[PDB]
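Structure first, then comments.
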Amino acid sequence: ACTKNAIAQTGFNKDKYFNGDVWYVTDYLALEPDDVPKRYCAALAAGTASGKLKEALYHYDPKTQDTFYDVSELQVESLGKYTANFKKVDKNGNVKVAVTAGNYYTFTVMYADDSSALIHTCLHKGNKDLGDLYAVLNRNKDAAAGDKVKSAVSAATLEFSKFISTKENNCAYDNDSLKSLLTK
Ligand code: HEM
């Protein structure tokens, strides 16, 4: 179960975040710990495509090799706070699992600048829900979390020390597929 009403960044700059580029997850915190594996790789692209607000997601479990992509259109609840109805696709945008009622995530940008961000997401997916999940993002897949984003983690009354890093997983991404999935 999700439990947090995450607060969006004051003065969030939507066009800069949703610029069509890629964000890498460098660290994550699942509130229900056995909710997700202890080793993971995830990234997204976020942009407007033909007037529509979009995200493309990539998940990879580096131990099992489980891999999946998703595309969503985001609807706006308030500045920096969205509800997204996802379709599972291959890397080329071919639909594997269509959009359906009940399959959605919420997405809140708690902090962002040109290079880093802190987000919250709540996944709803039939009998495969996840609880609250926070992620530190960077434009550079190898960047250690800096002071701006770590201060934002503190300001959210979270302990960065509890976040799990993705950096020791040999994560390798297909940026081209994430960018082109925005259109799909
Ligand atoms: C970056 C922000 C993230 C968003 C918006 C997000 C969103 C999603 C969505 C929409 C799905 C379902 C996809 C489908 O069935 O087609 C999913 C599944 C999953 N995600 Fe994430 N995710 C993110 C990051 C992460 C991270 C960092 C982890 C763990 C390190 C993670 C772990 C999982 C797992 C294990 C599943 C499959 C299990 C399930 O569907 O219940 N995700 N995620």
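Using the numbering of Swiss-Prot, the residues shown for chain A are 22-205, in order.
Determination method: X-ray crystallography, 1.0 Å.
Every residue gets a Cβ built from N, Cα and C, even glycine.
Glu76 to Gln appears in Swiss-Prot as a published mutagenesis result, with the remark: Stabilization of the ferric-NO heme center. According to DSSP, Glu76 (mutagenesis position) sits within a strand segment. Taking the Cβ of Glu76 (mutagenesis position) as reference, residues of its chain lying under 8 Å away and at least six apart in sequence are, in sequence order, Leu65, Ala66, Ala67, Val92, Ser93, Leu95, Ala105, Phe128, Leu203.
Within 10 Å of the C-beta atom of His80 (heme binding site) sit 16 other C-beta atoms, taking all shown protein chains into account. The heme binding site annotation in Swiss-Prot covers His80, and the record cites experimental evidence as its basis.
When secondary structure is read from DSSP and collapsed to three states, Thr142 (mutagenesis position) falls in the strand class. In the structure as shown, the Cβ atom of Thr142 (mutagenesis position) sits within 10 Å of 19 other Cβ atoms. Per Swiss-Prot, mutagenesis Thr142 to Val is noted as: No effect on NO-induced conformational change or on pH dependence for NO release. Increased NO association rates.
Quoted from Swiss-Prot, the note on mutagenesis experiment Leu151 to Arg is: Coordination of the heme iron center and inhibition of nitrite disproportionation. Sequence-distant contacts of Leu151 (mutagenesis position), defined as residues of its own chain at least six apart whose C-beta falls under 8 angstroms from its C-beta, comprise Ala51, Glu53, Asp56, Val57, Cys143, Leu144.
Put simply, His80 (heme binding site) is 14 Å from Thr142 (mutagenesis position) when counted between their Cα atoms. For the recorded site, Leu151 (mutagenesis position), the DSSP three-state label reads coil.
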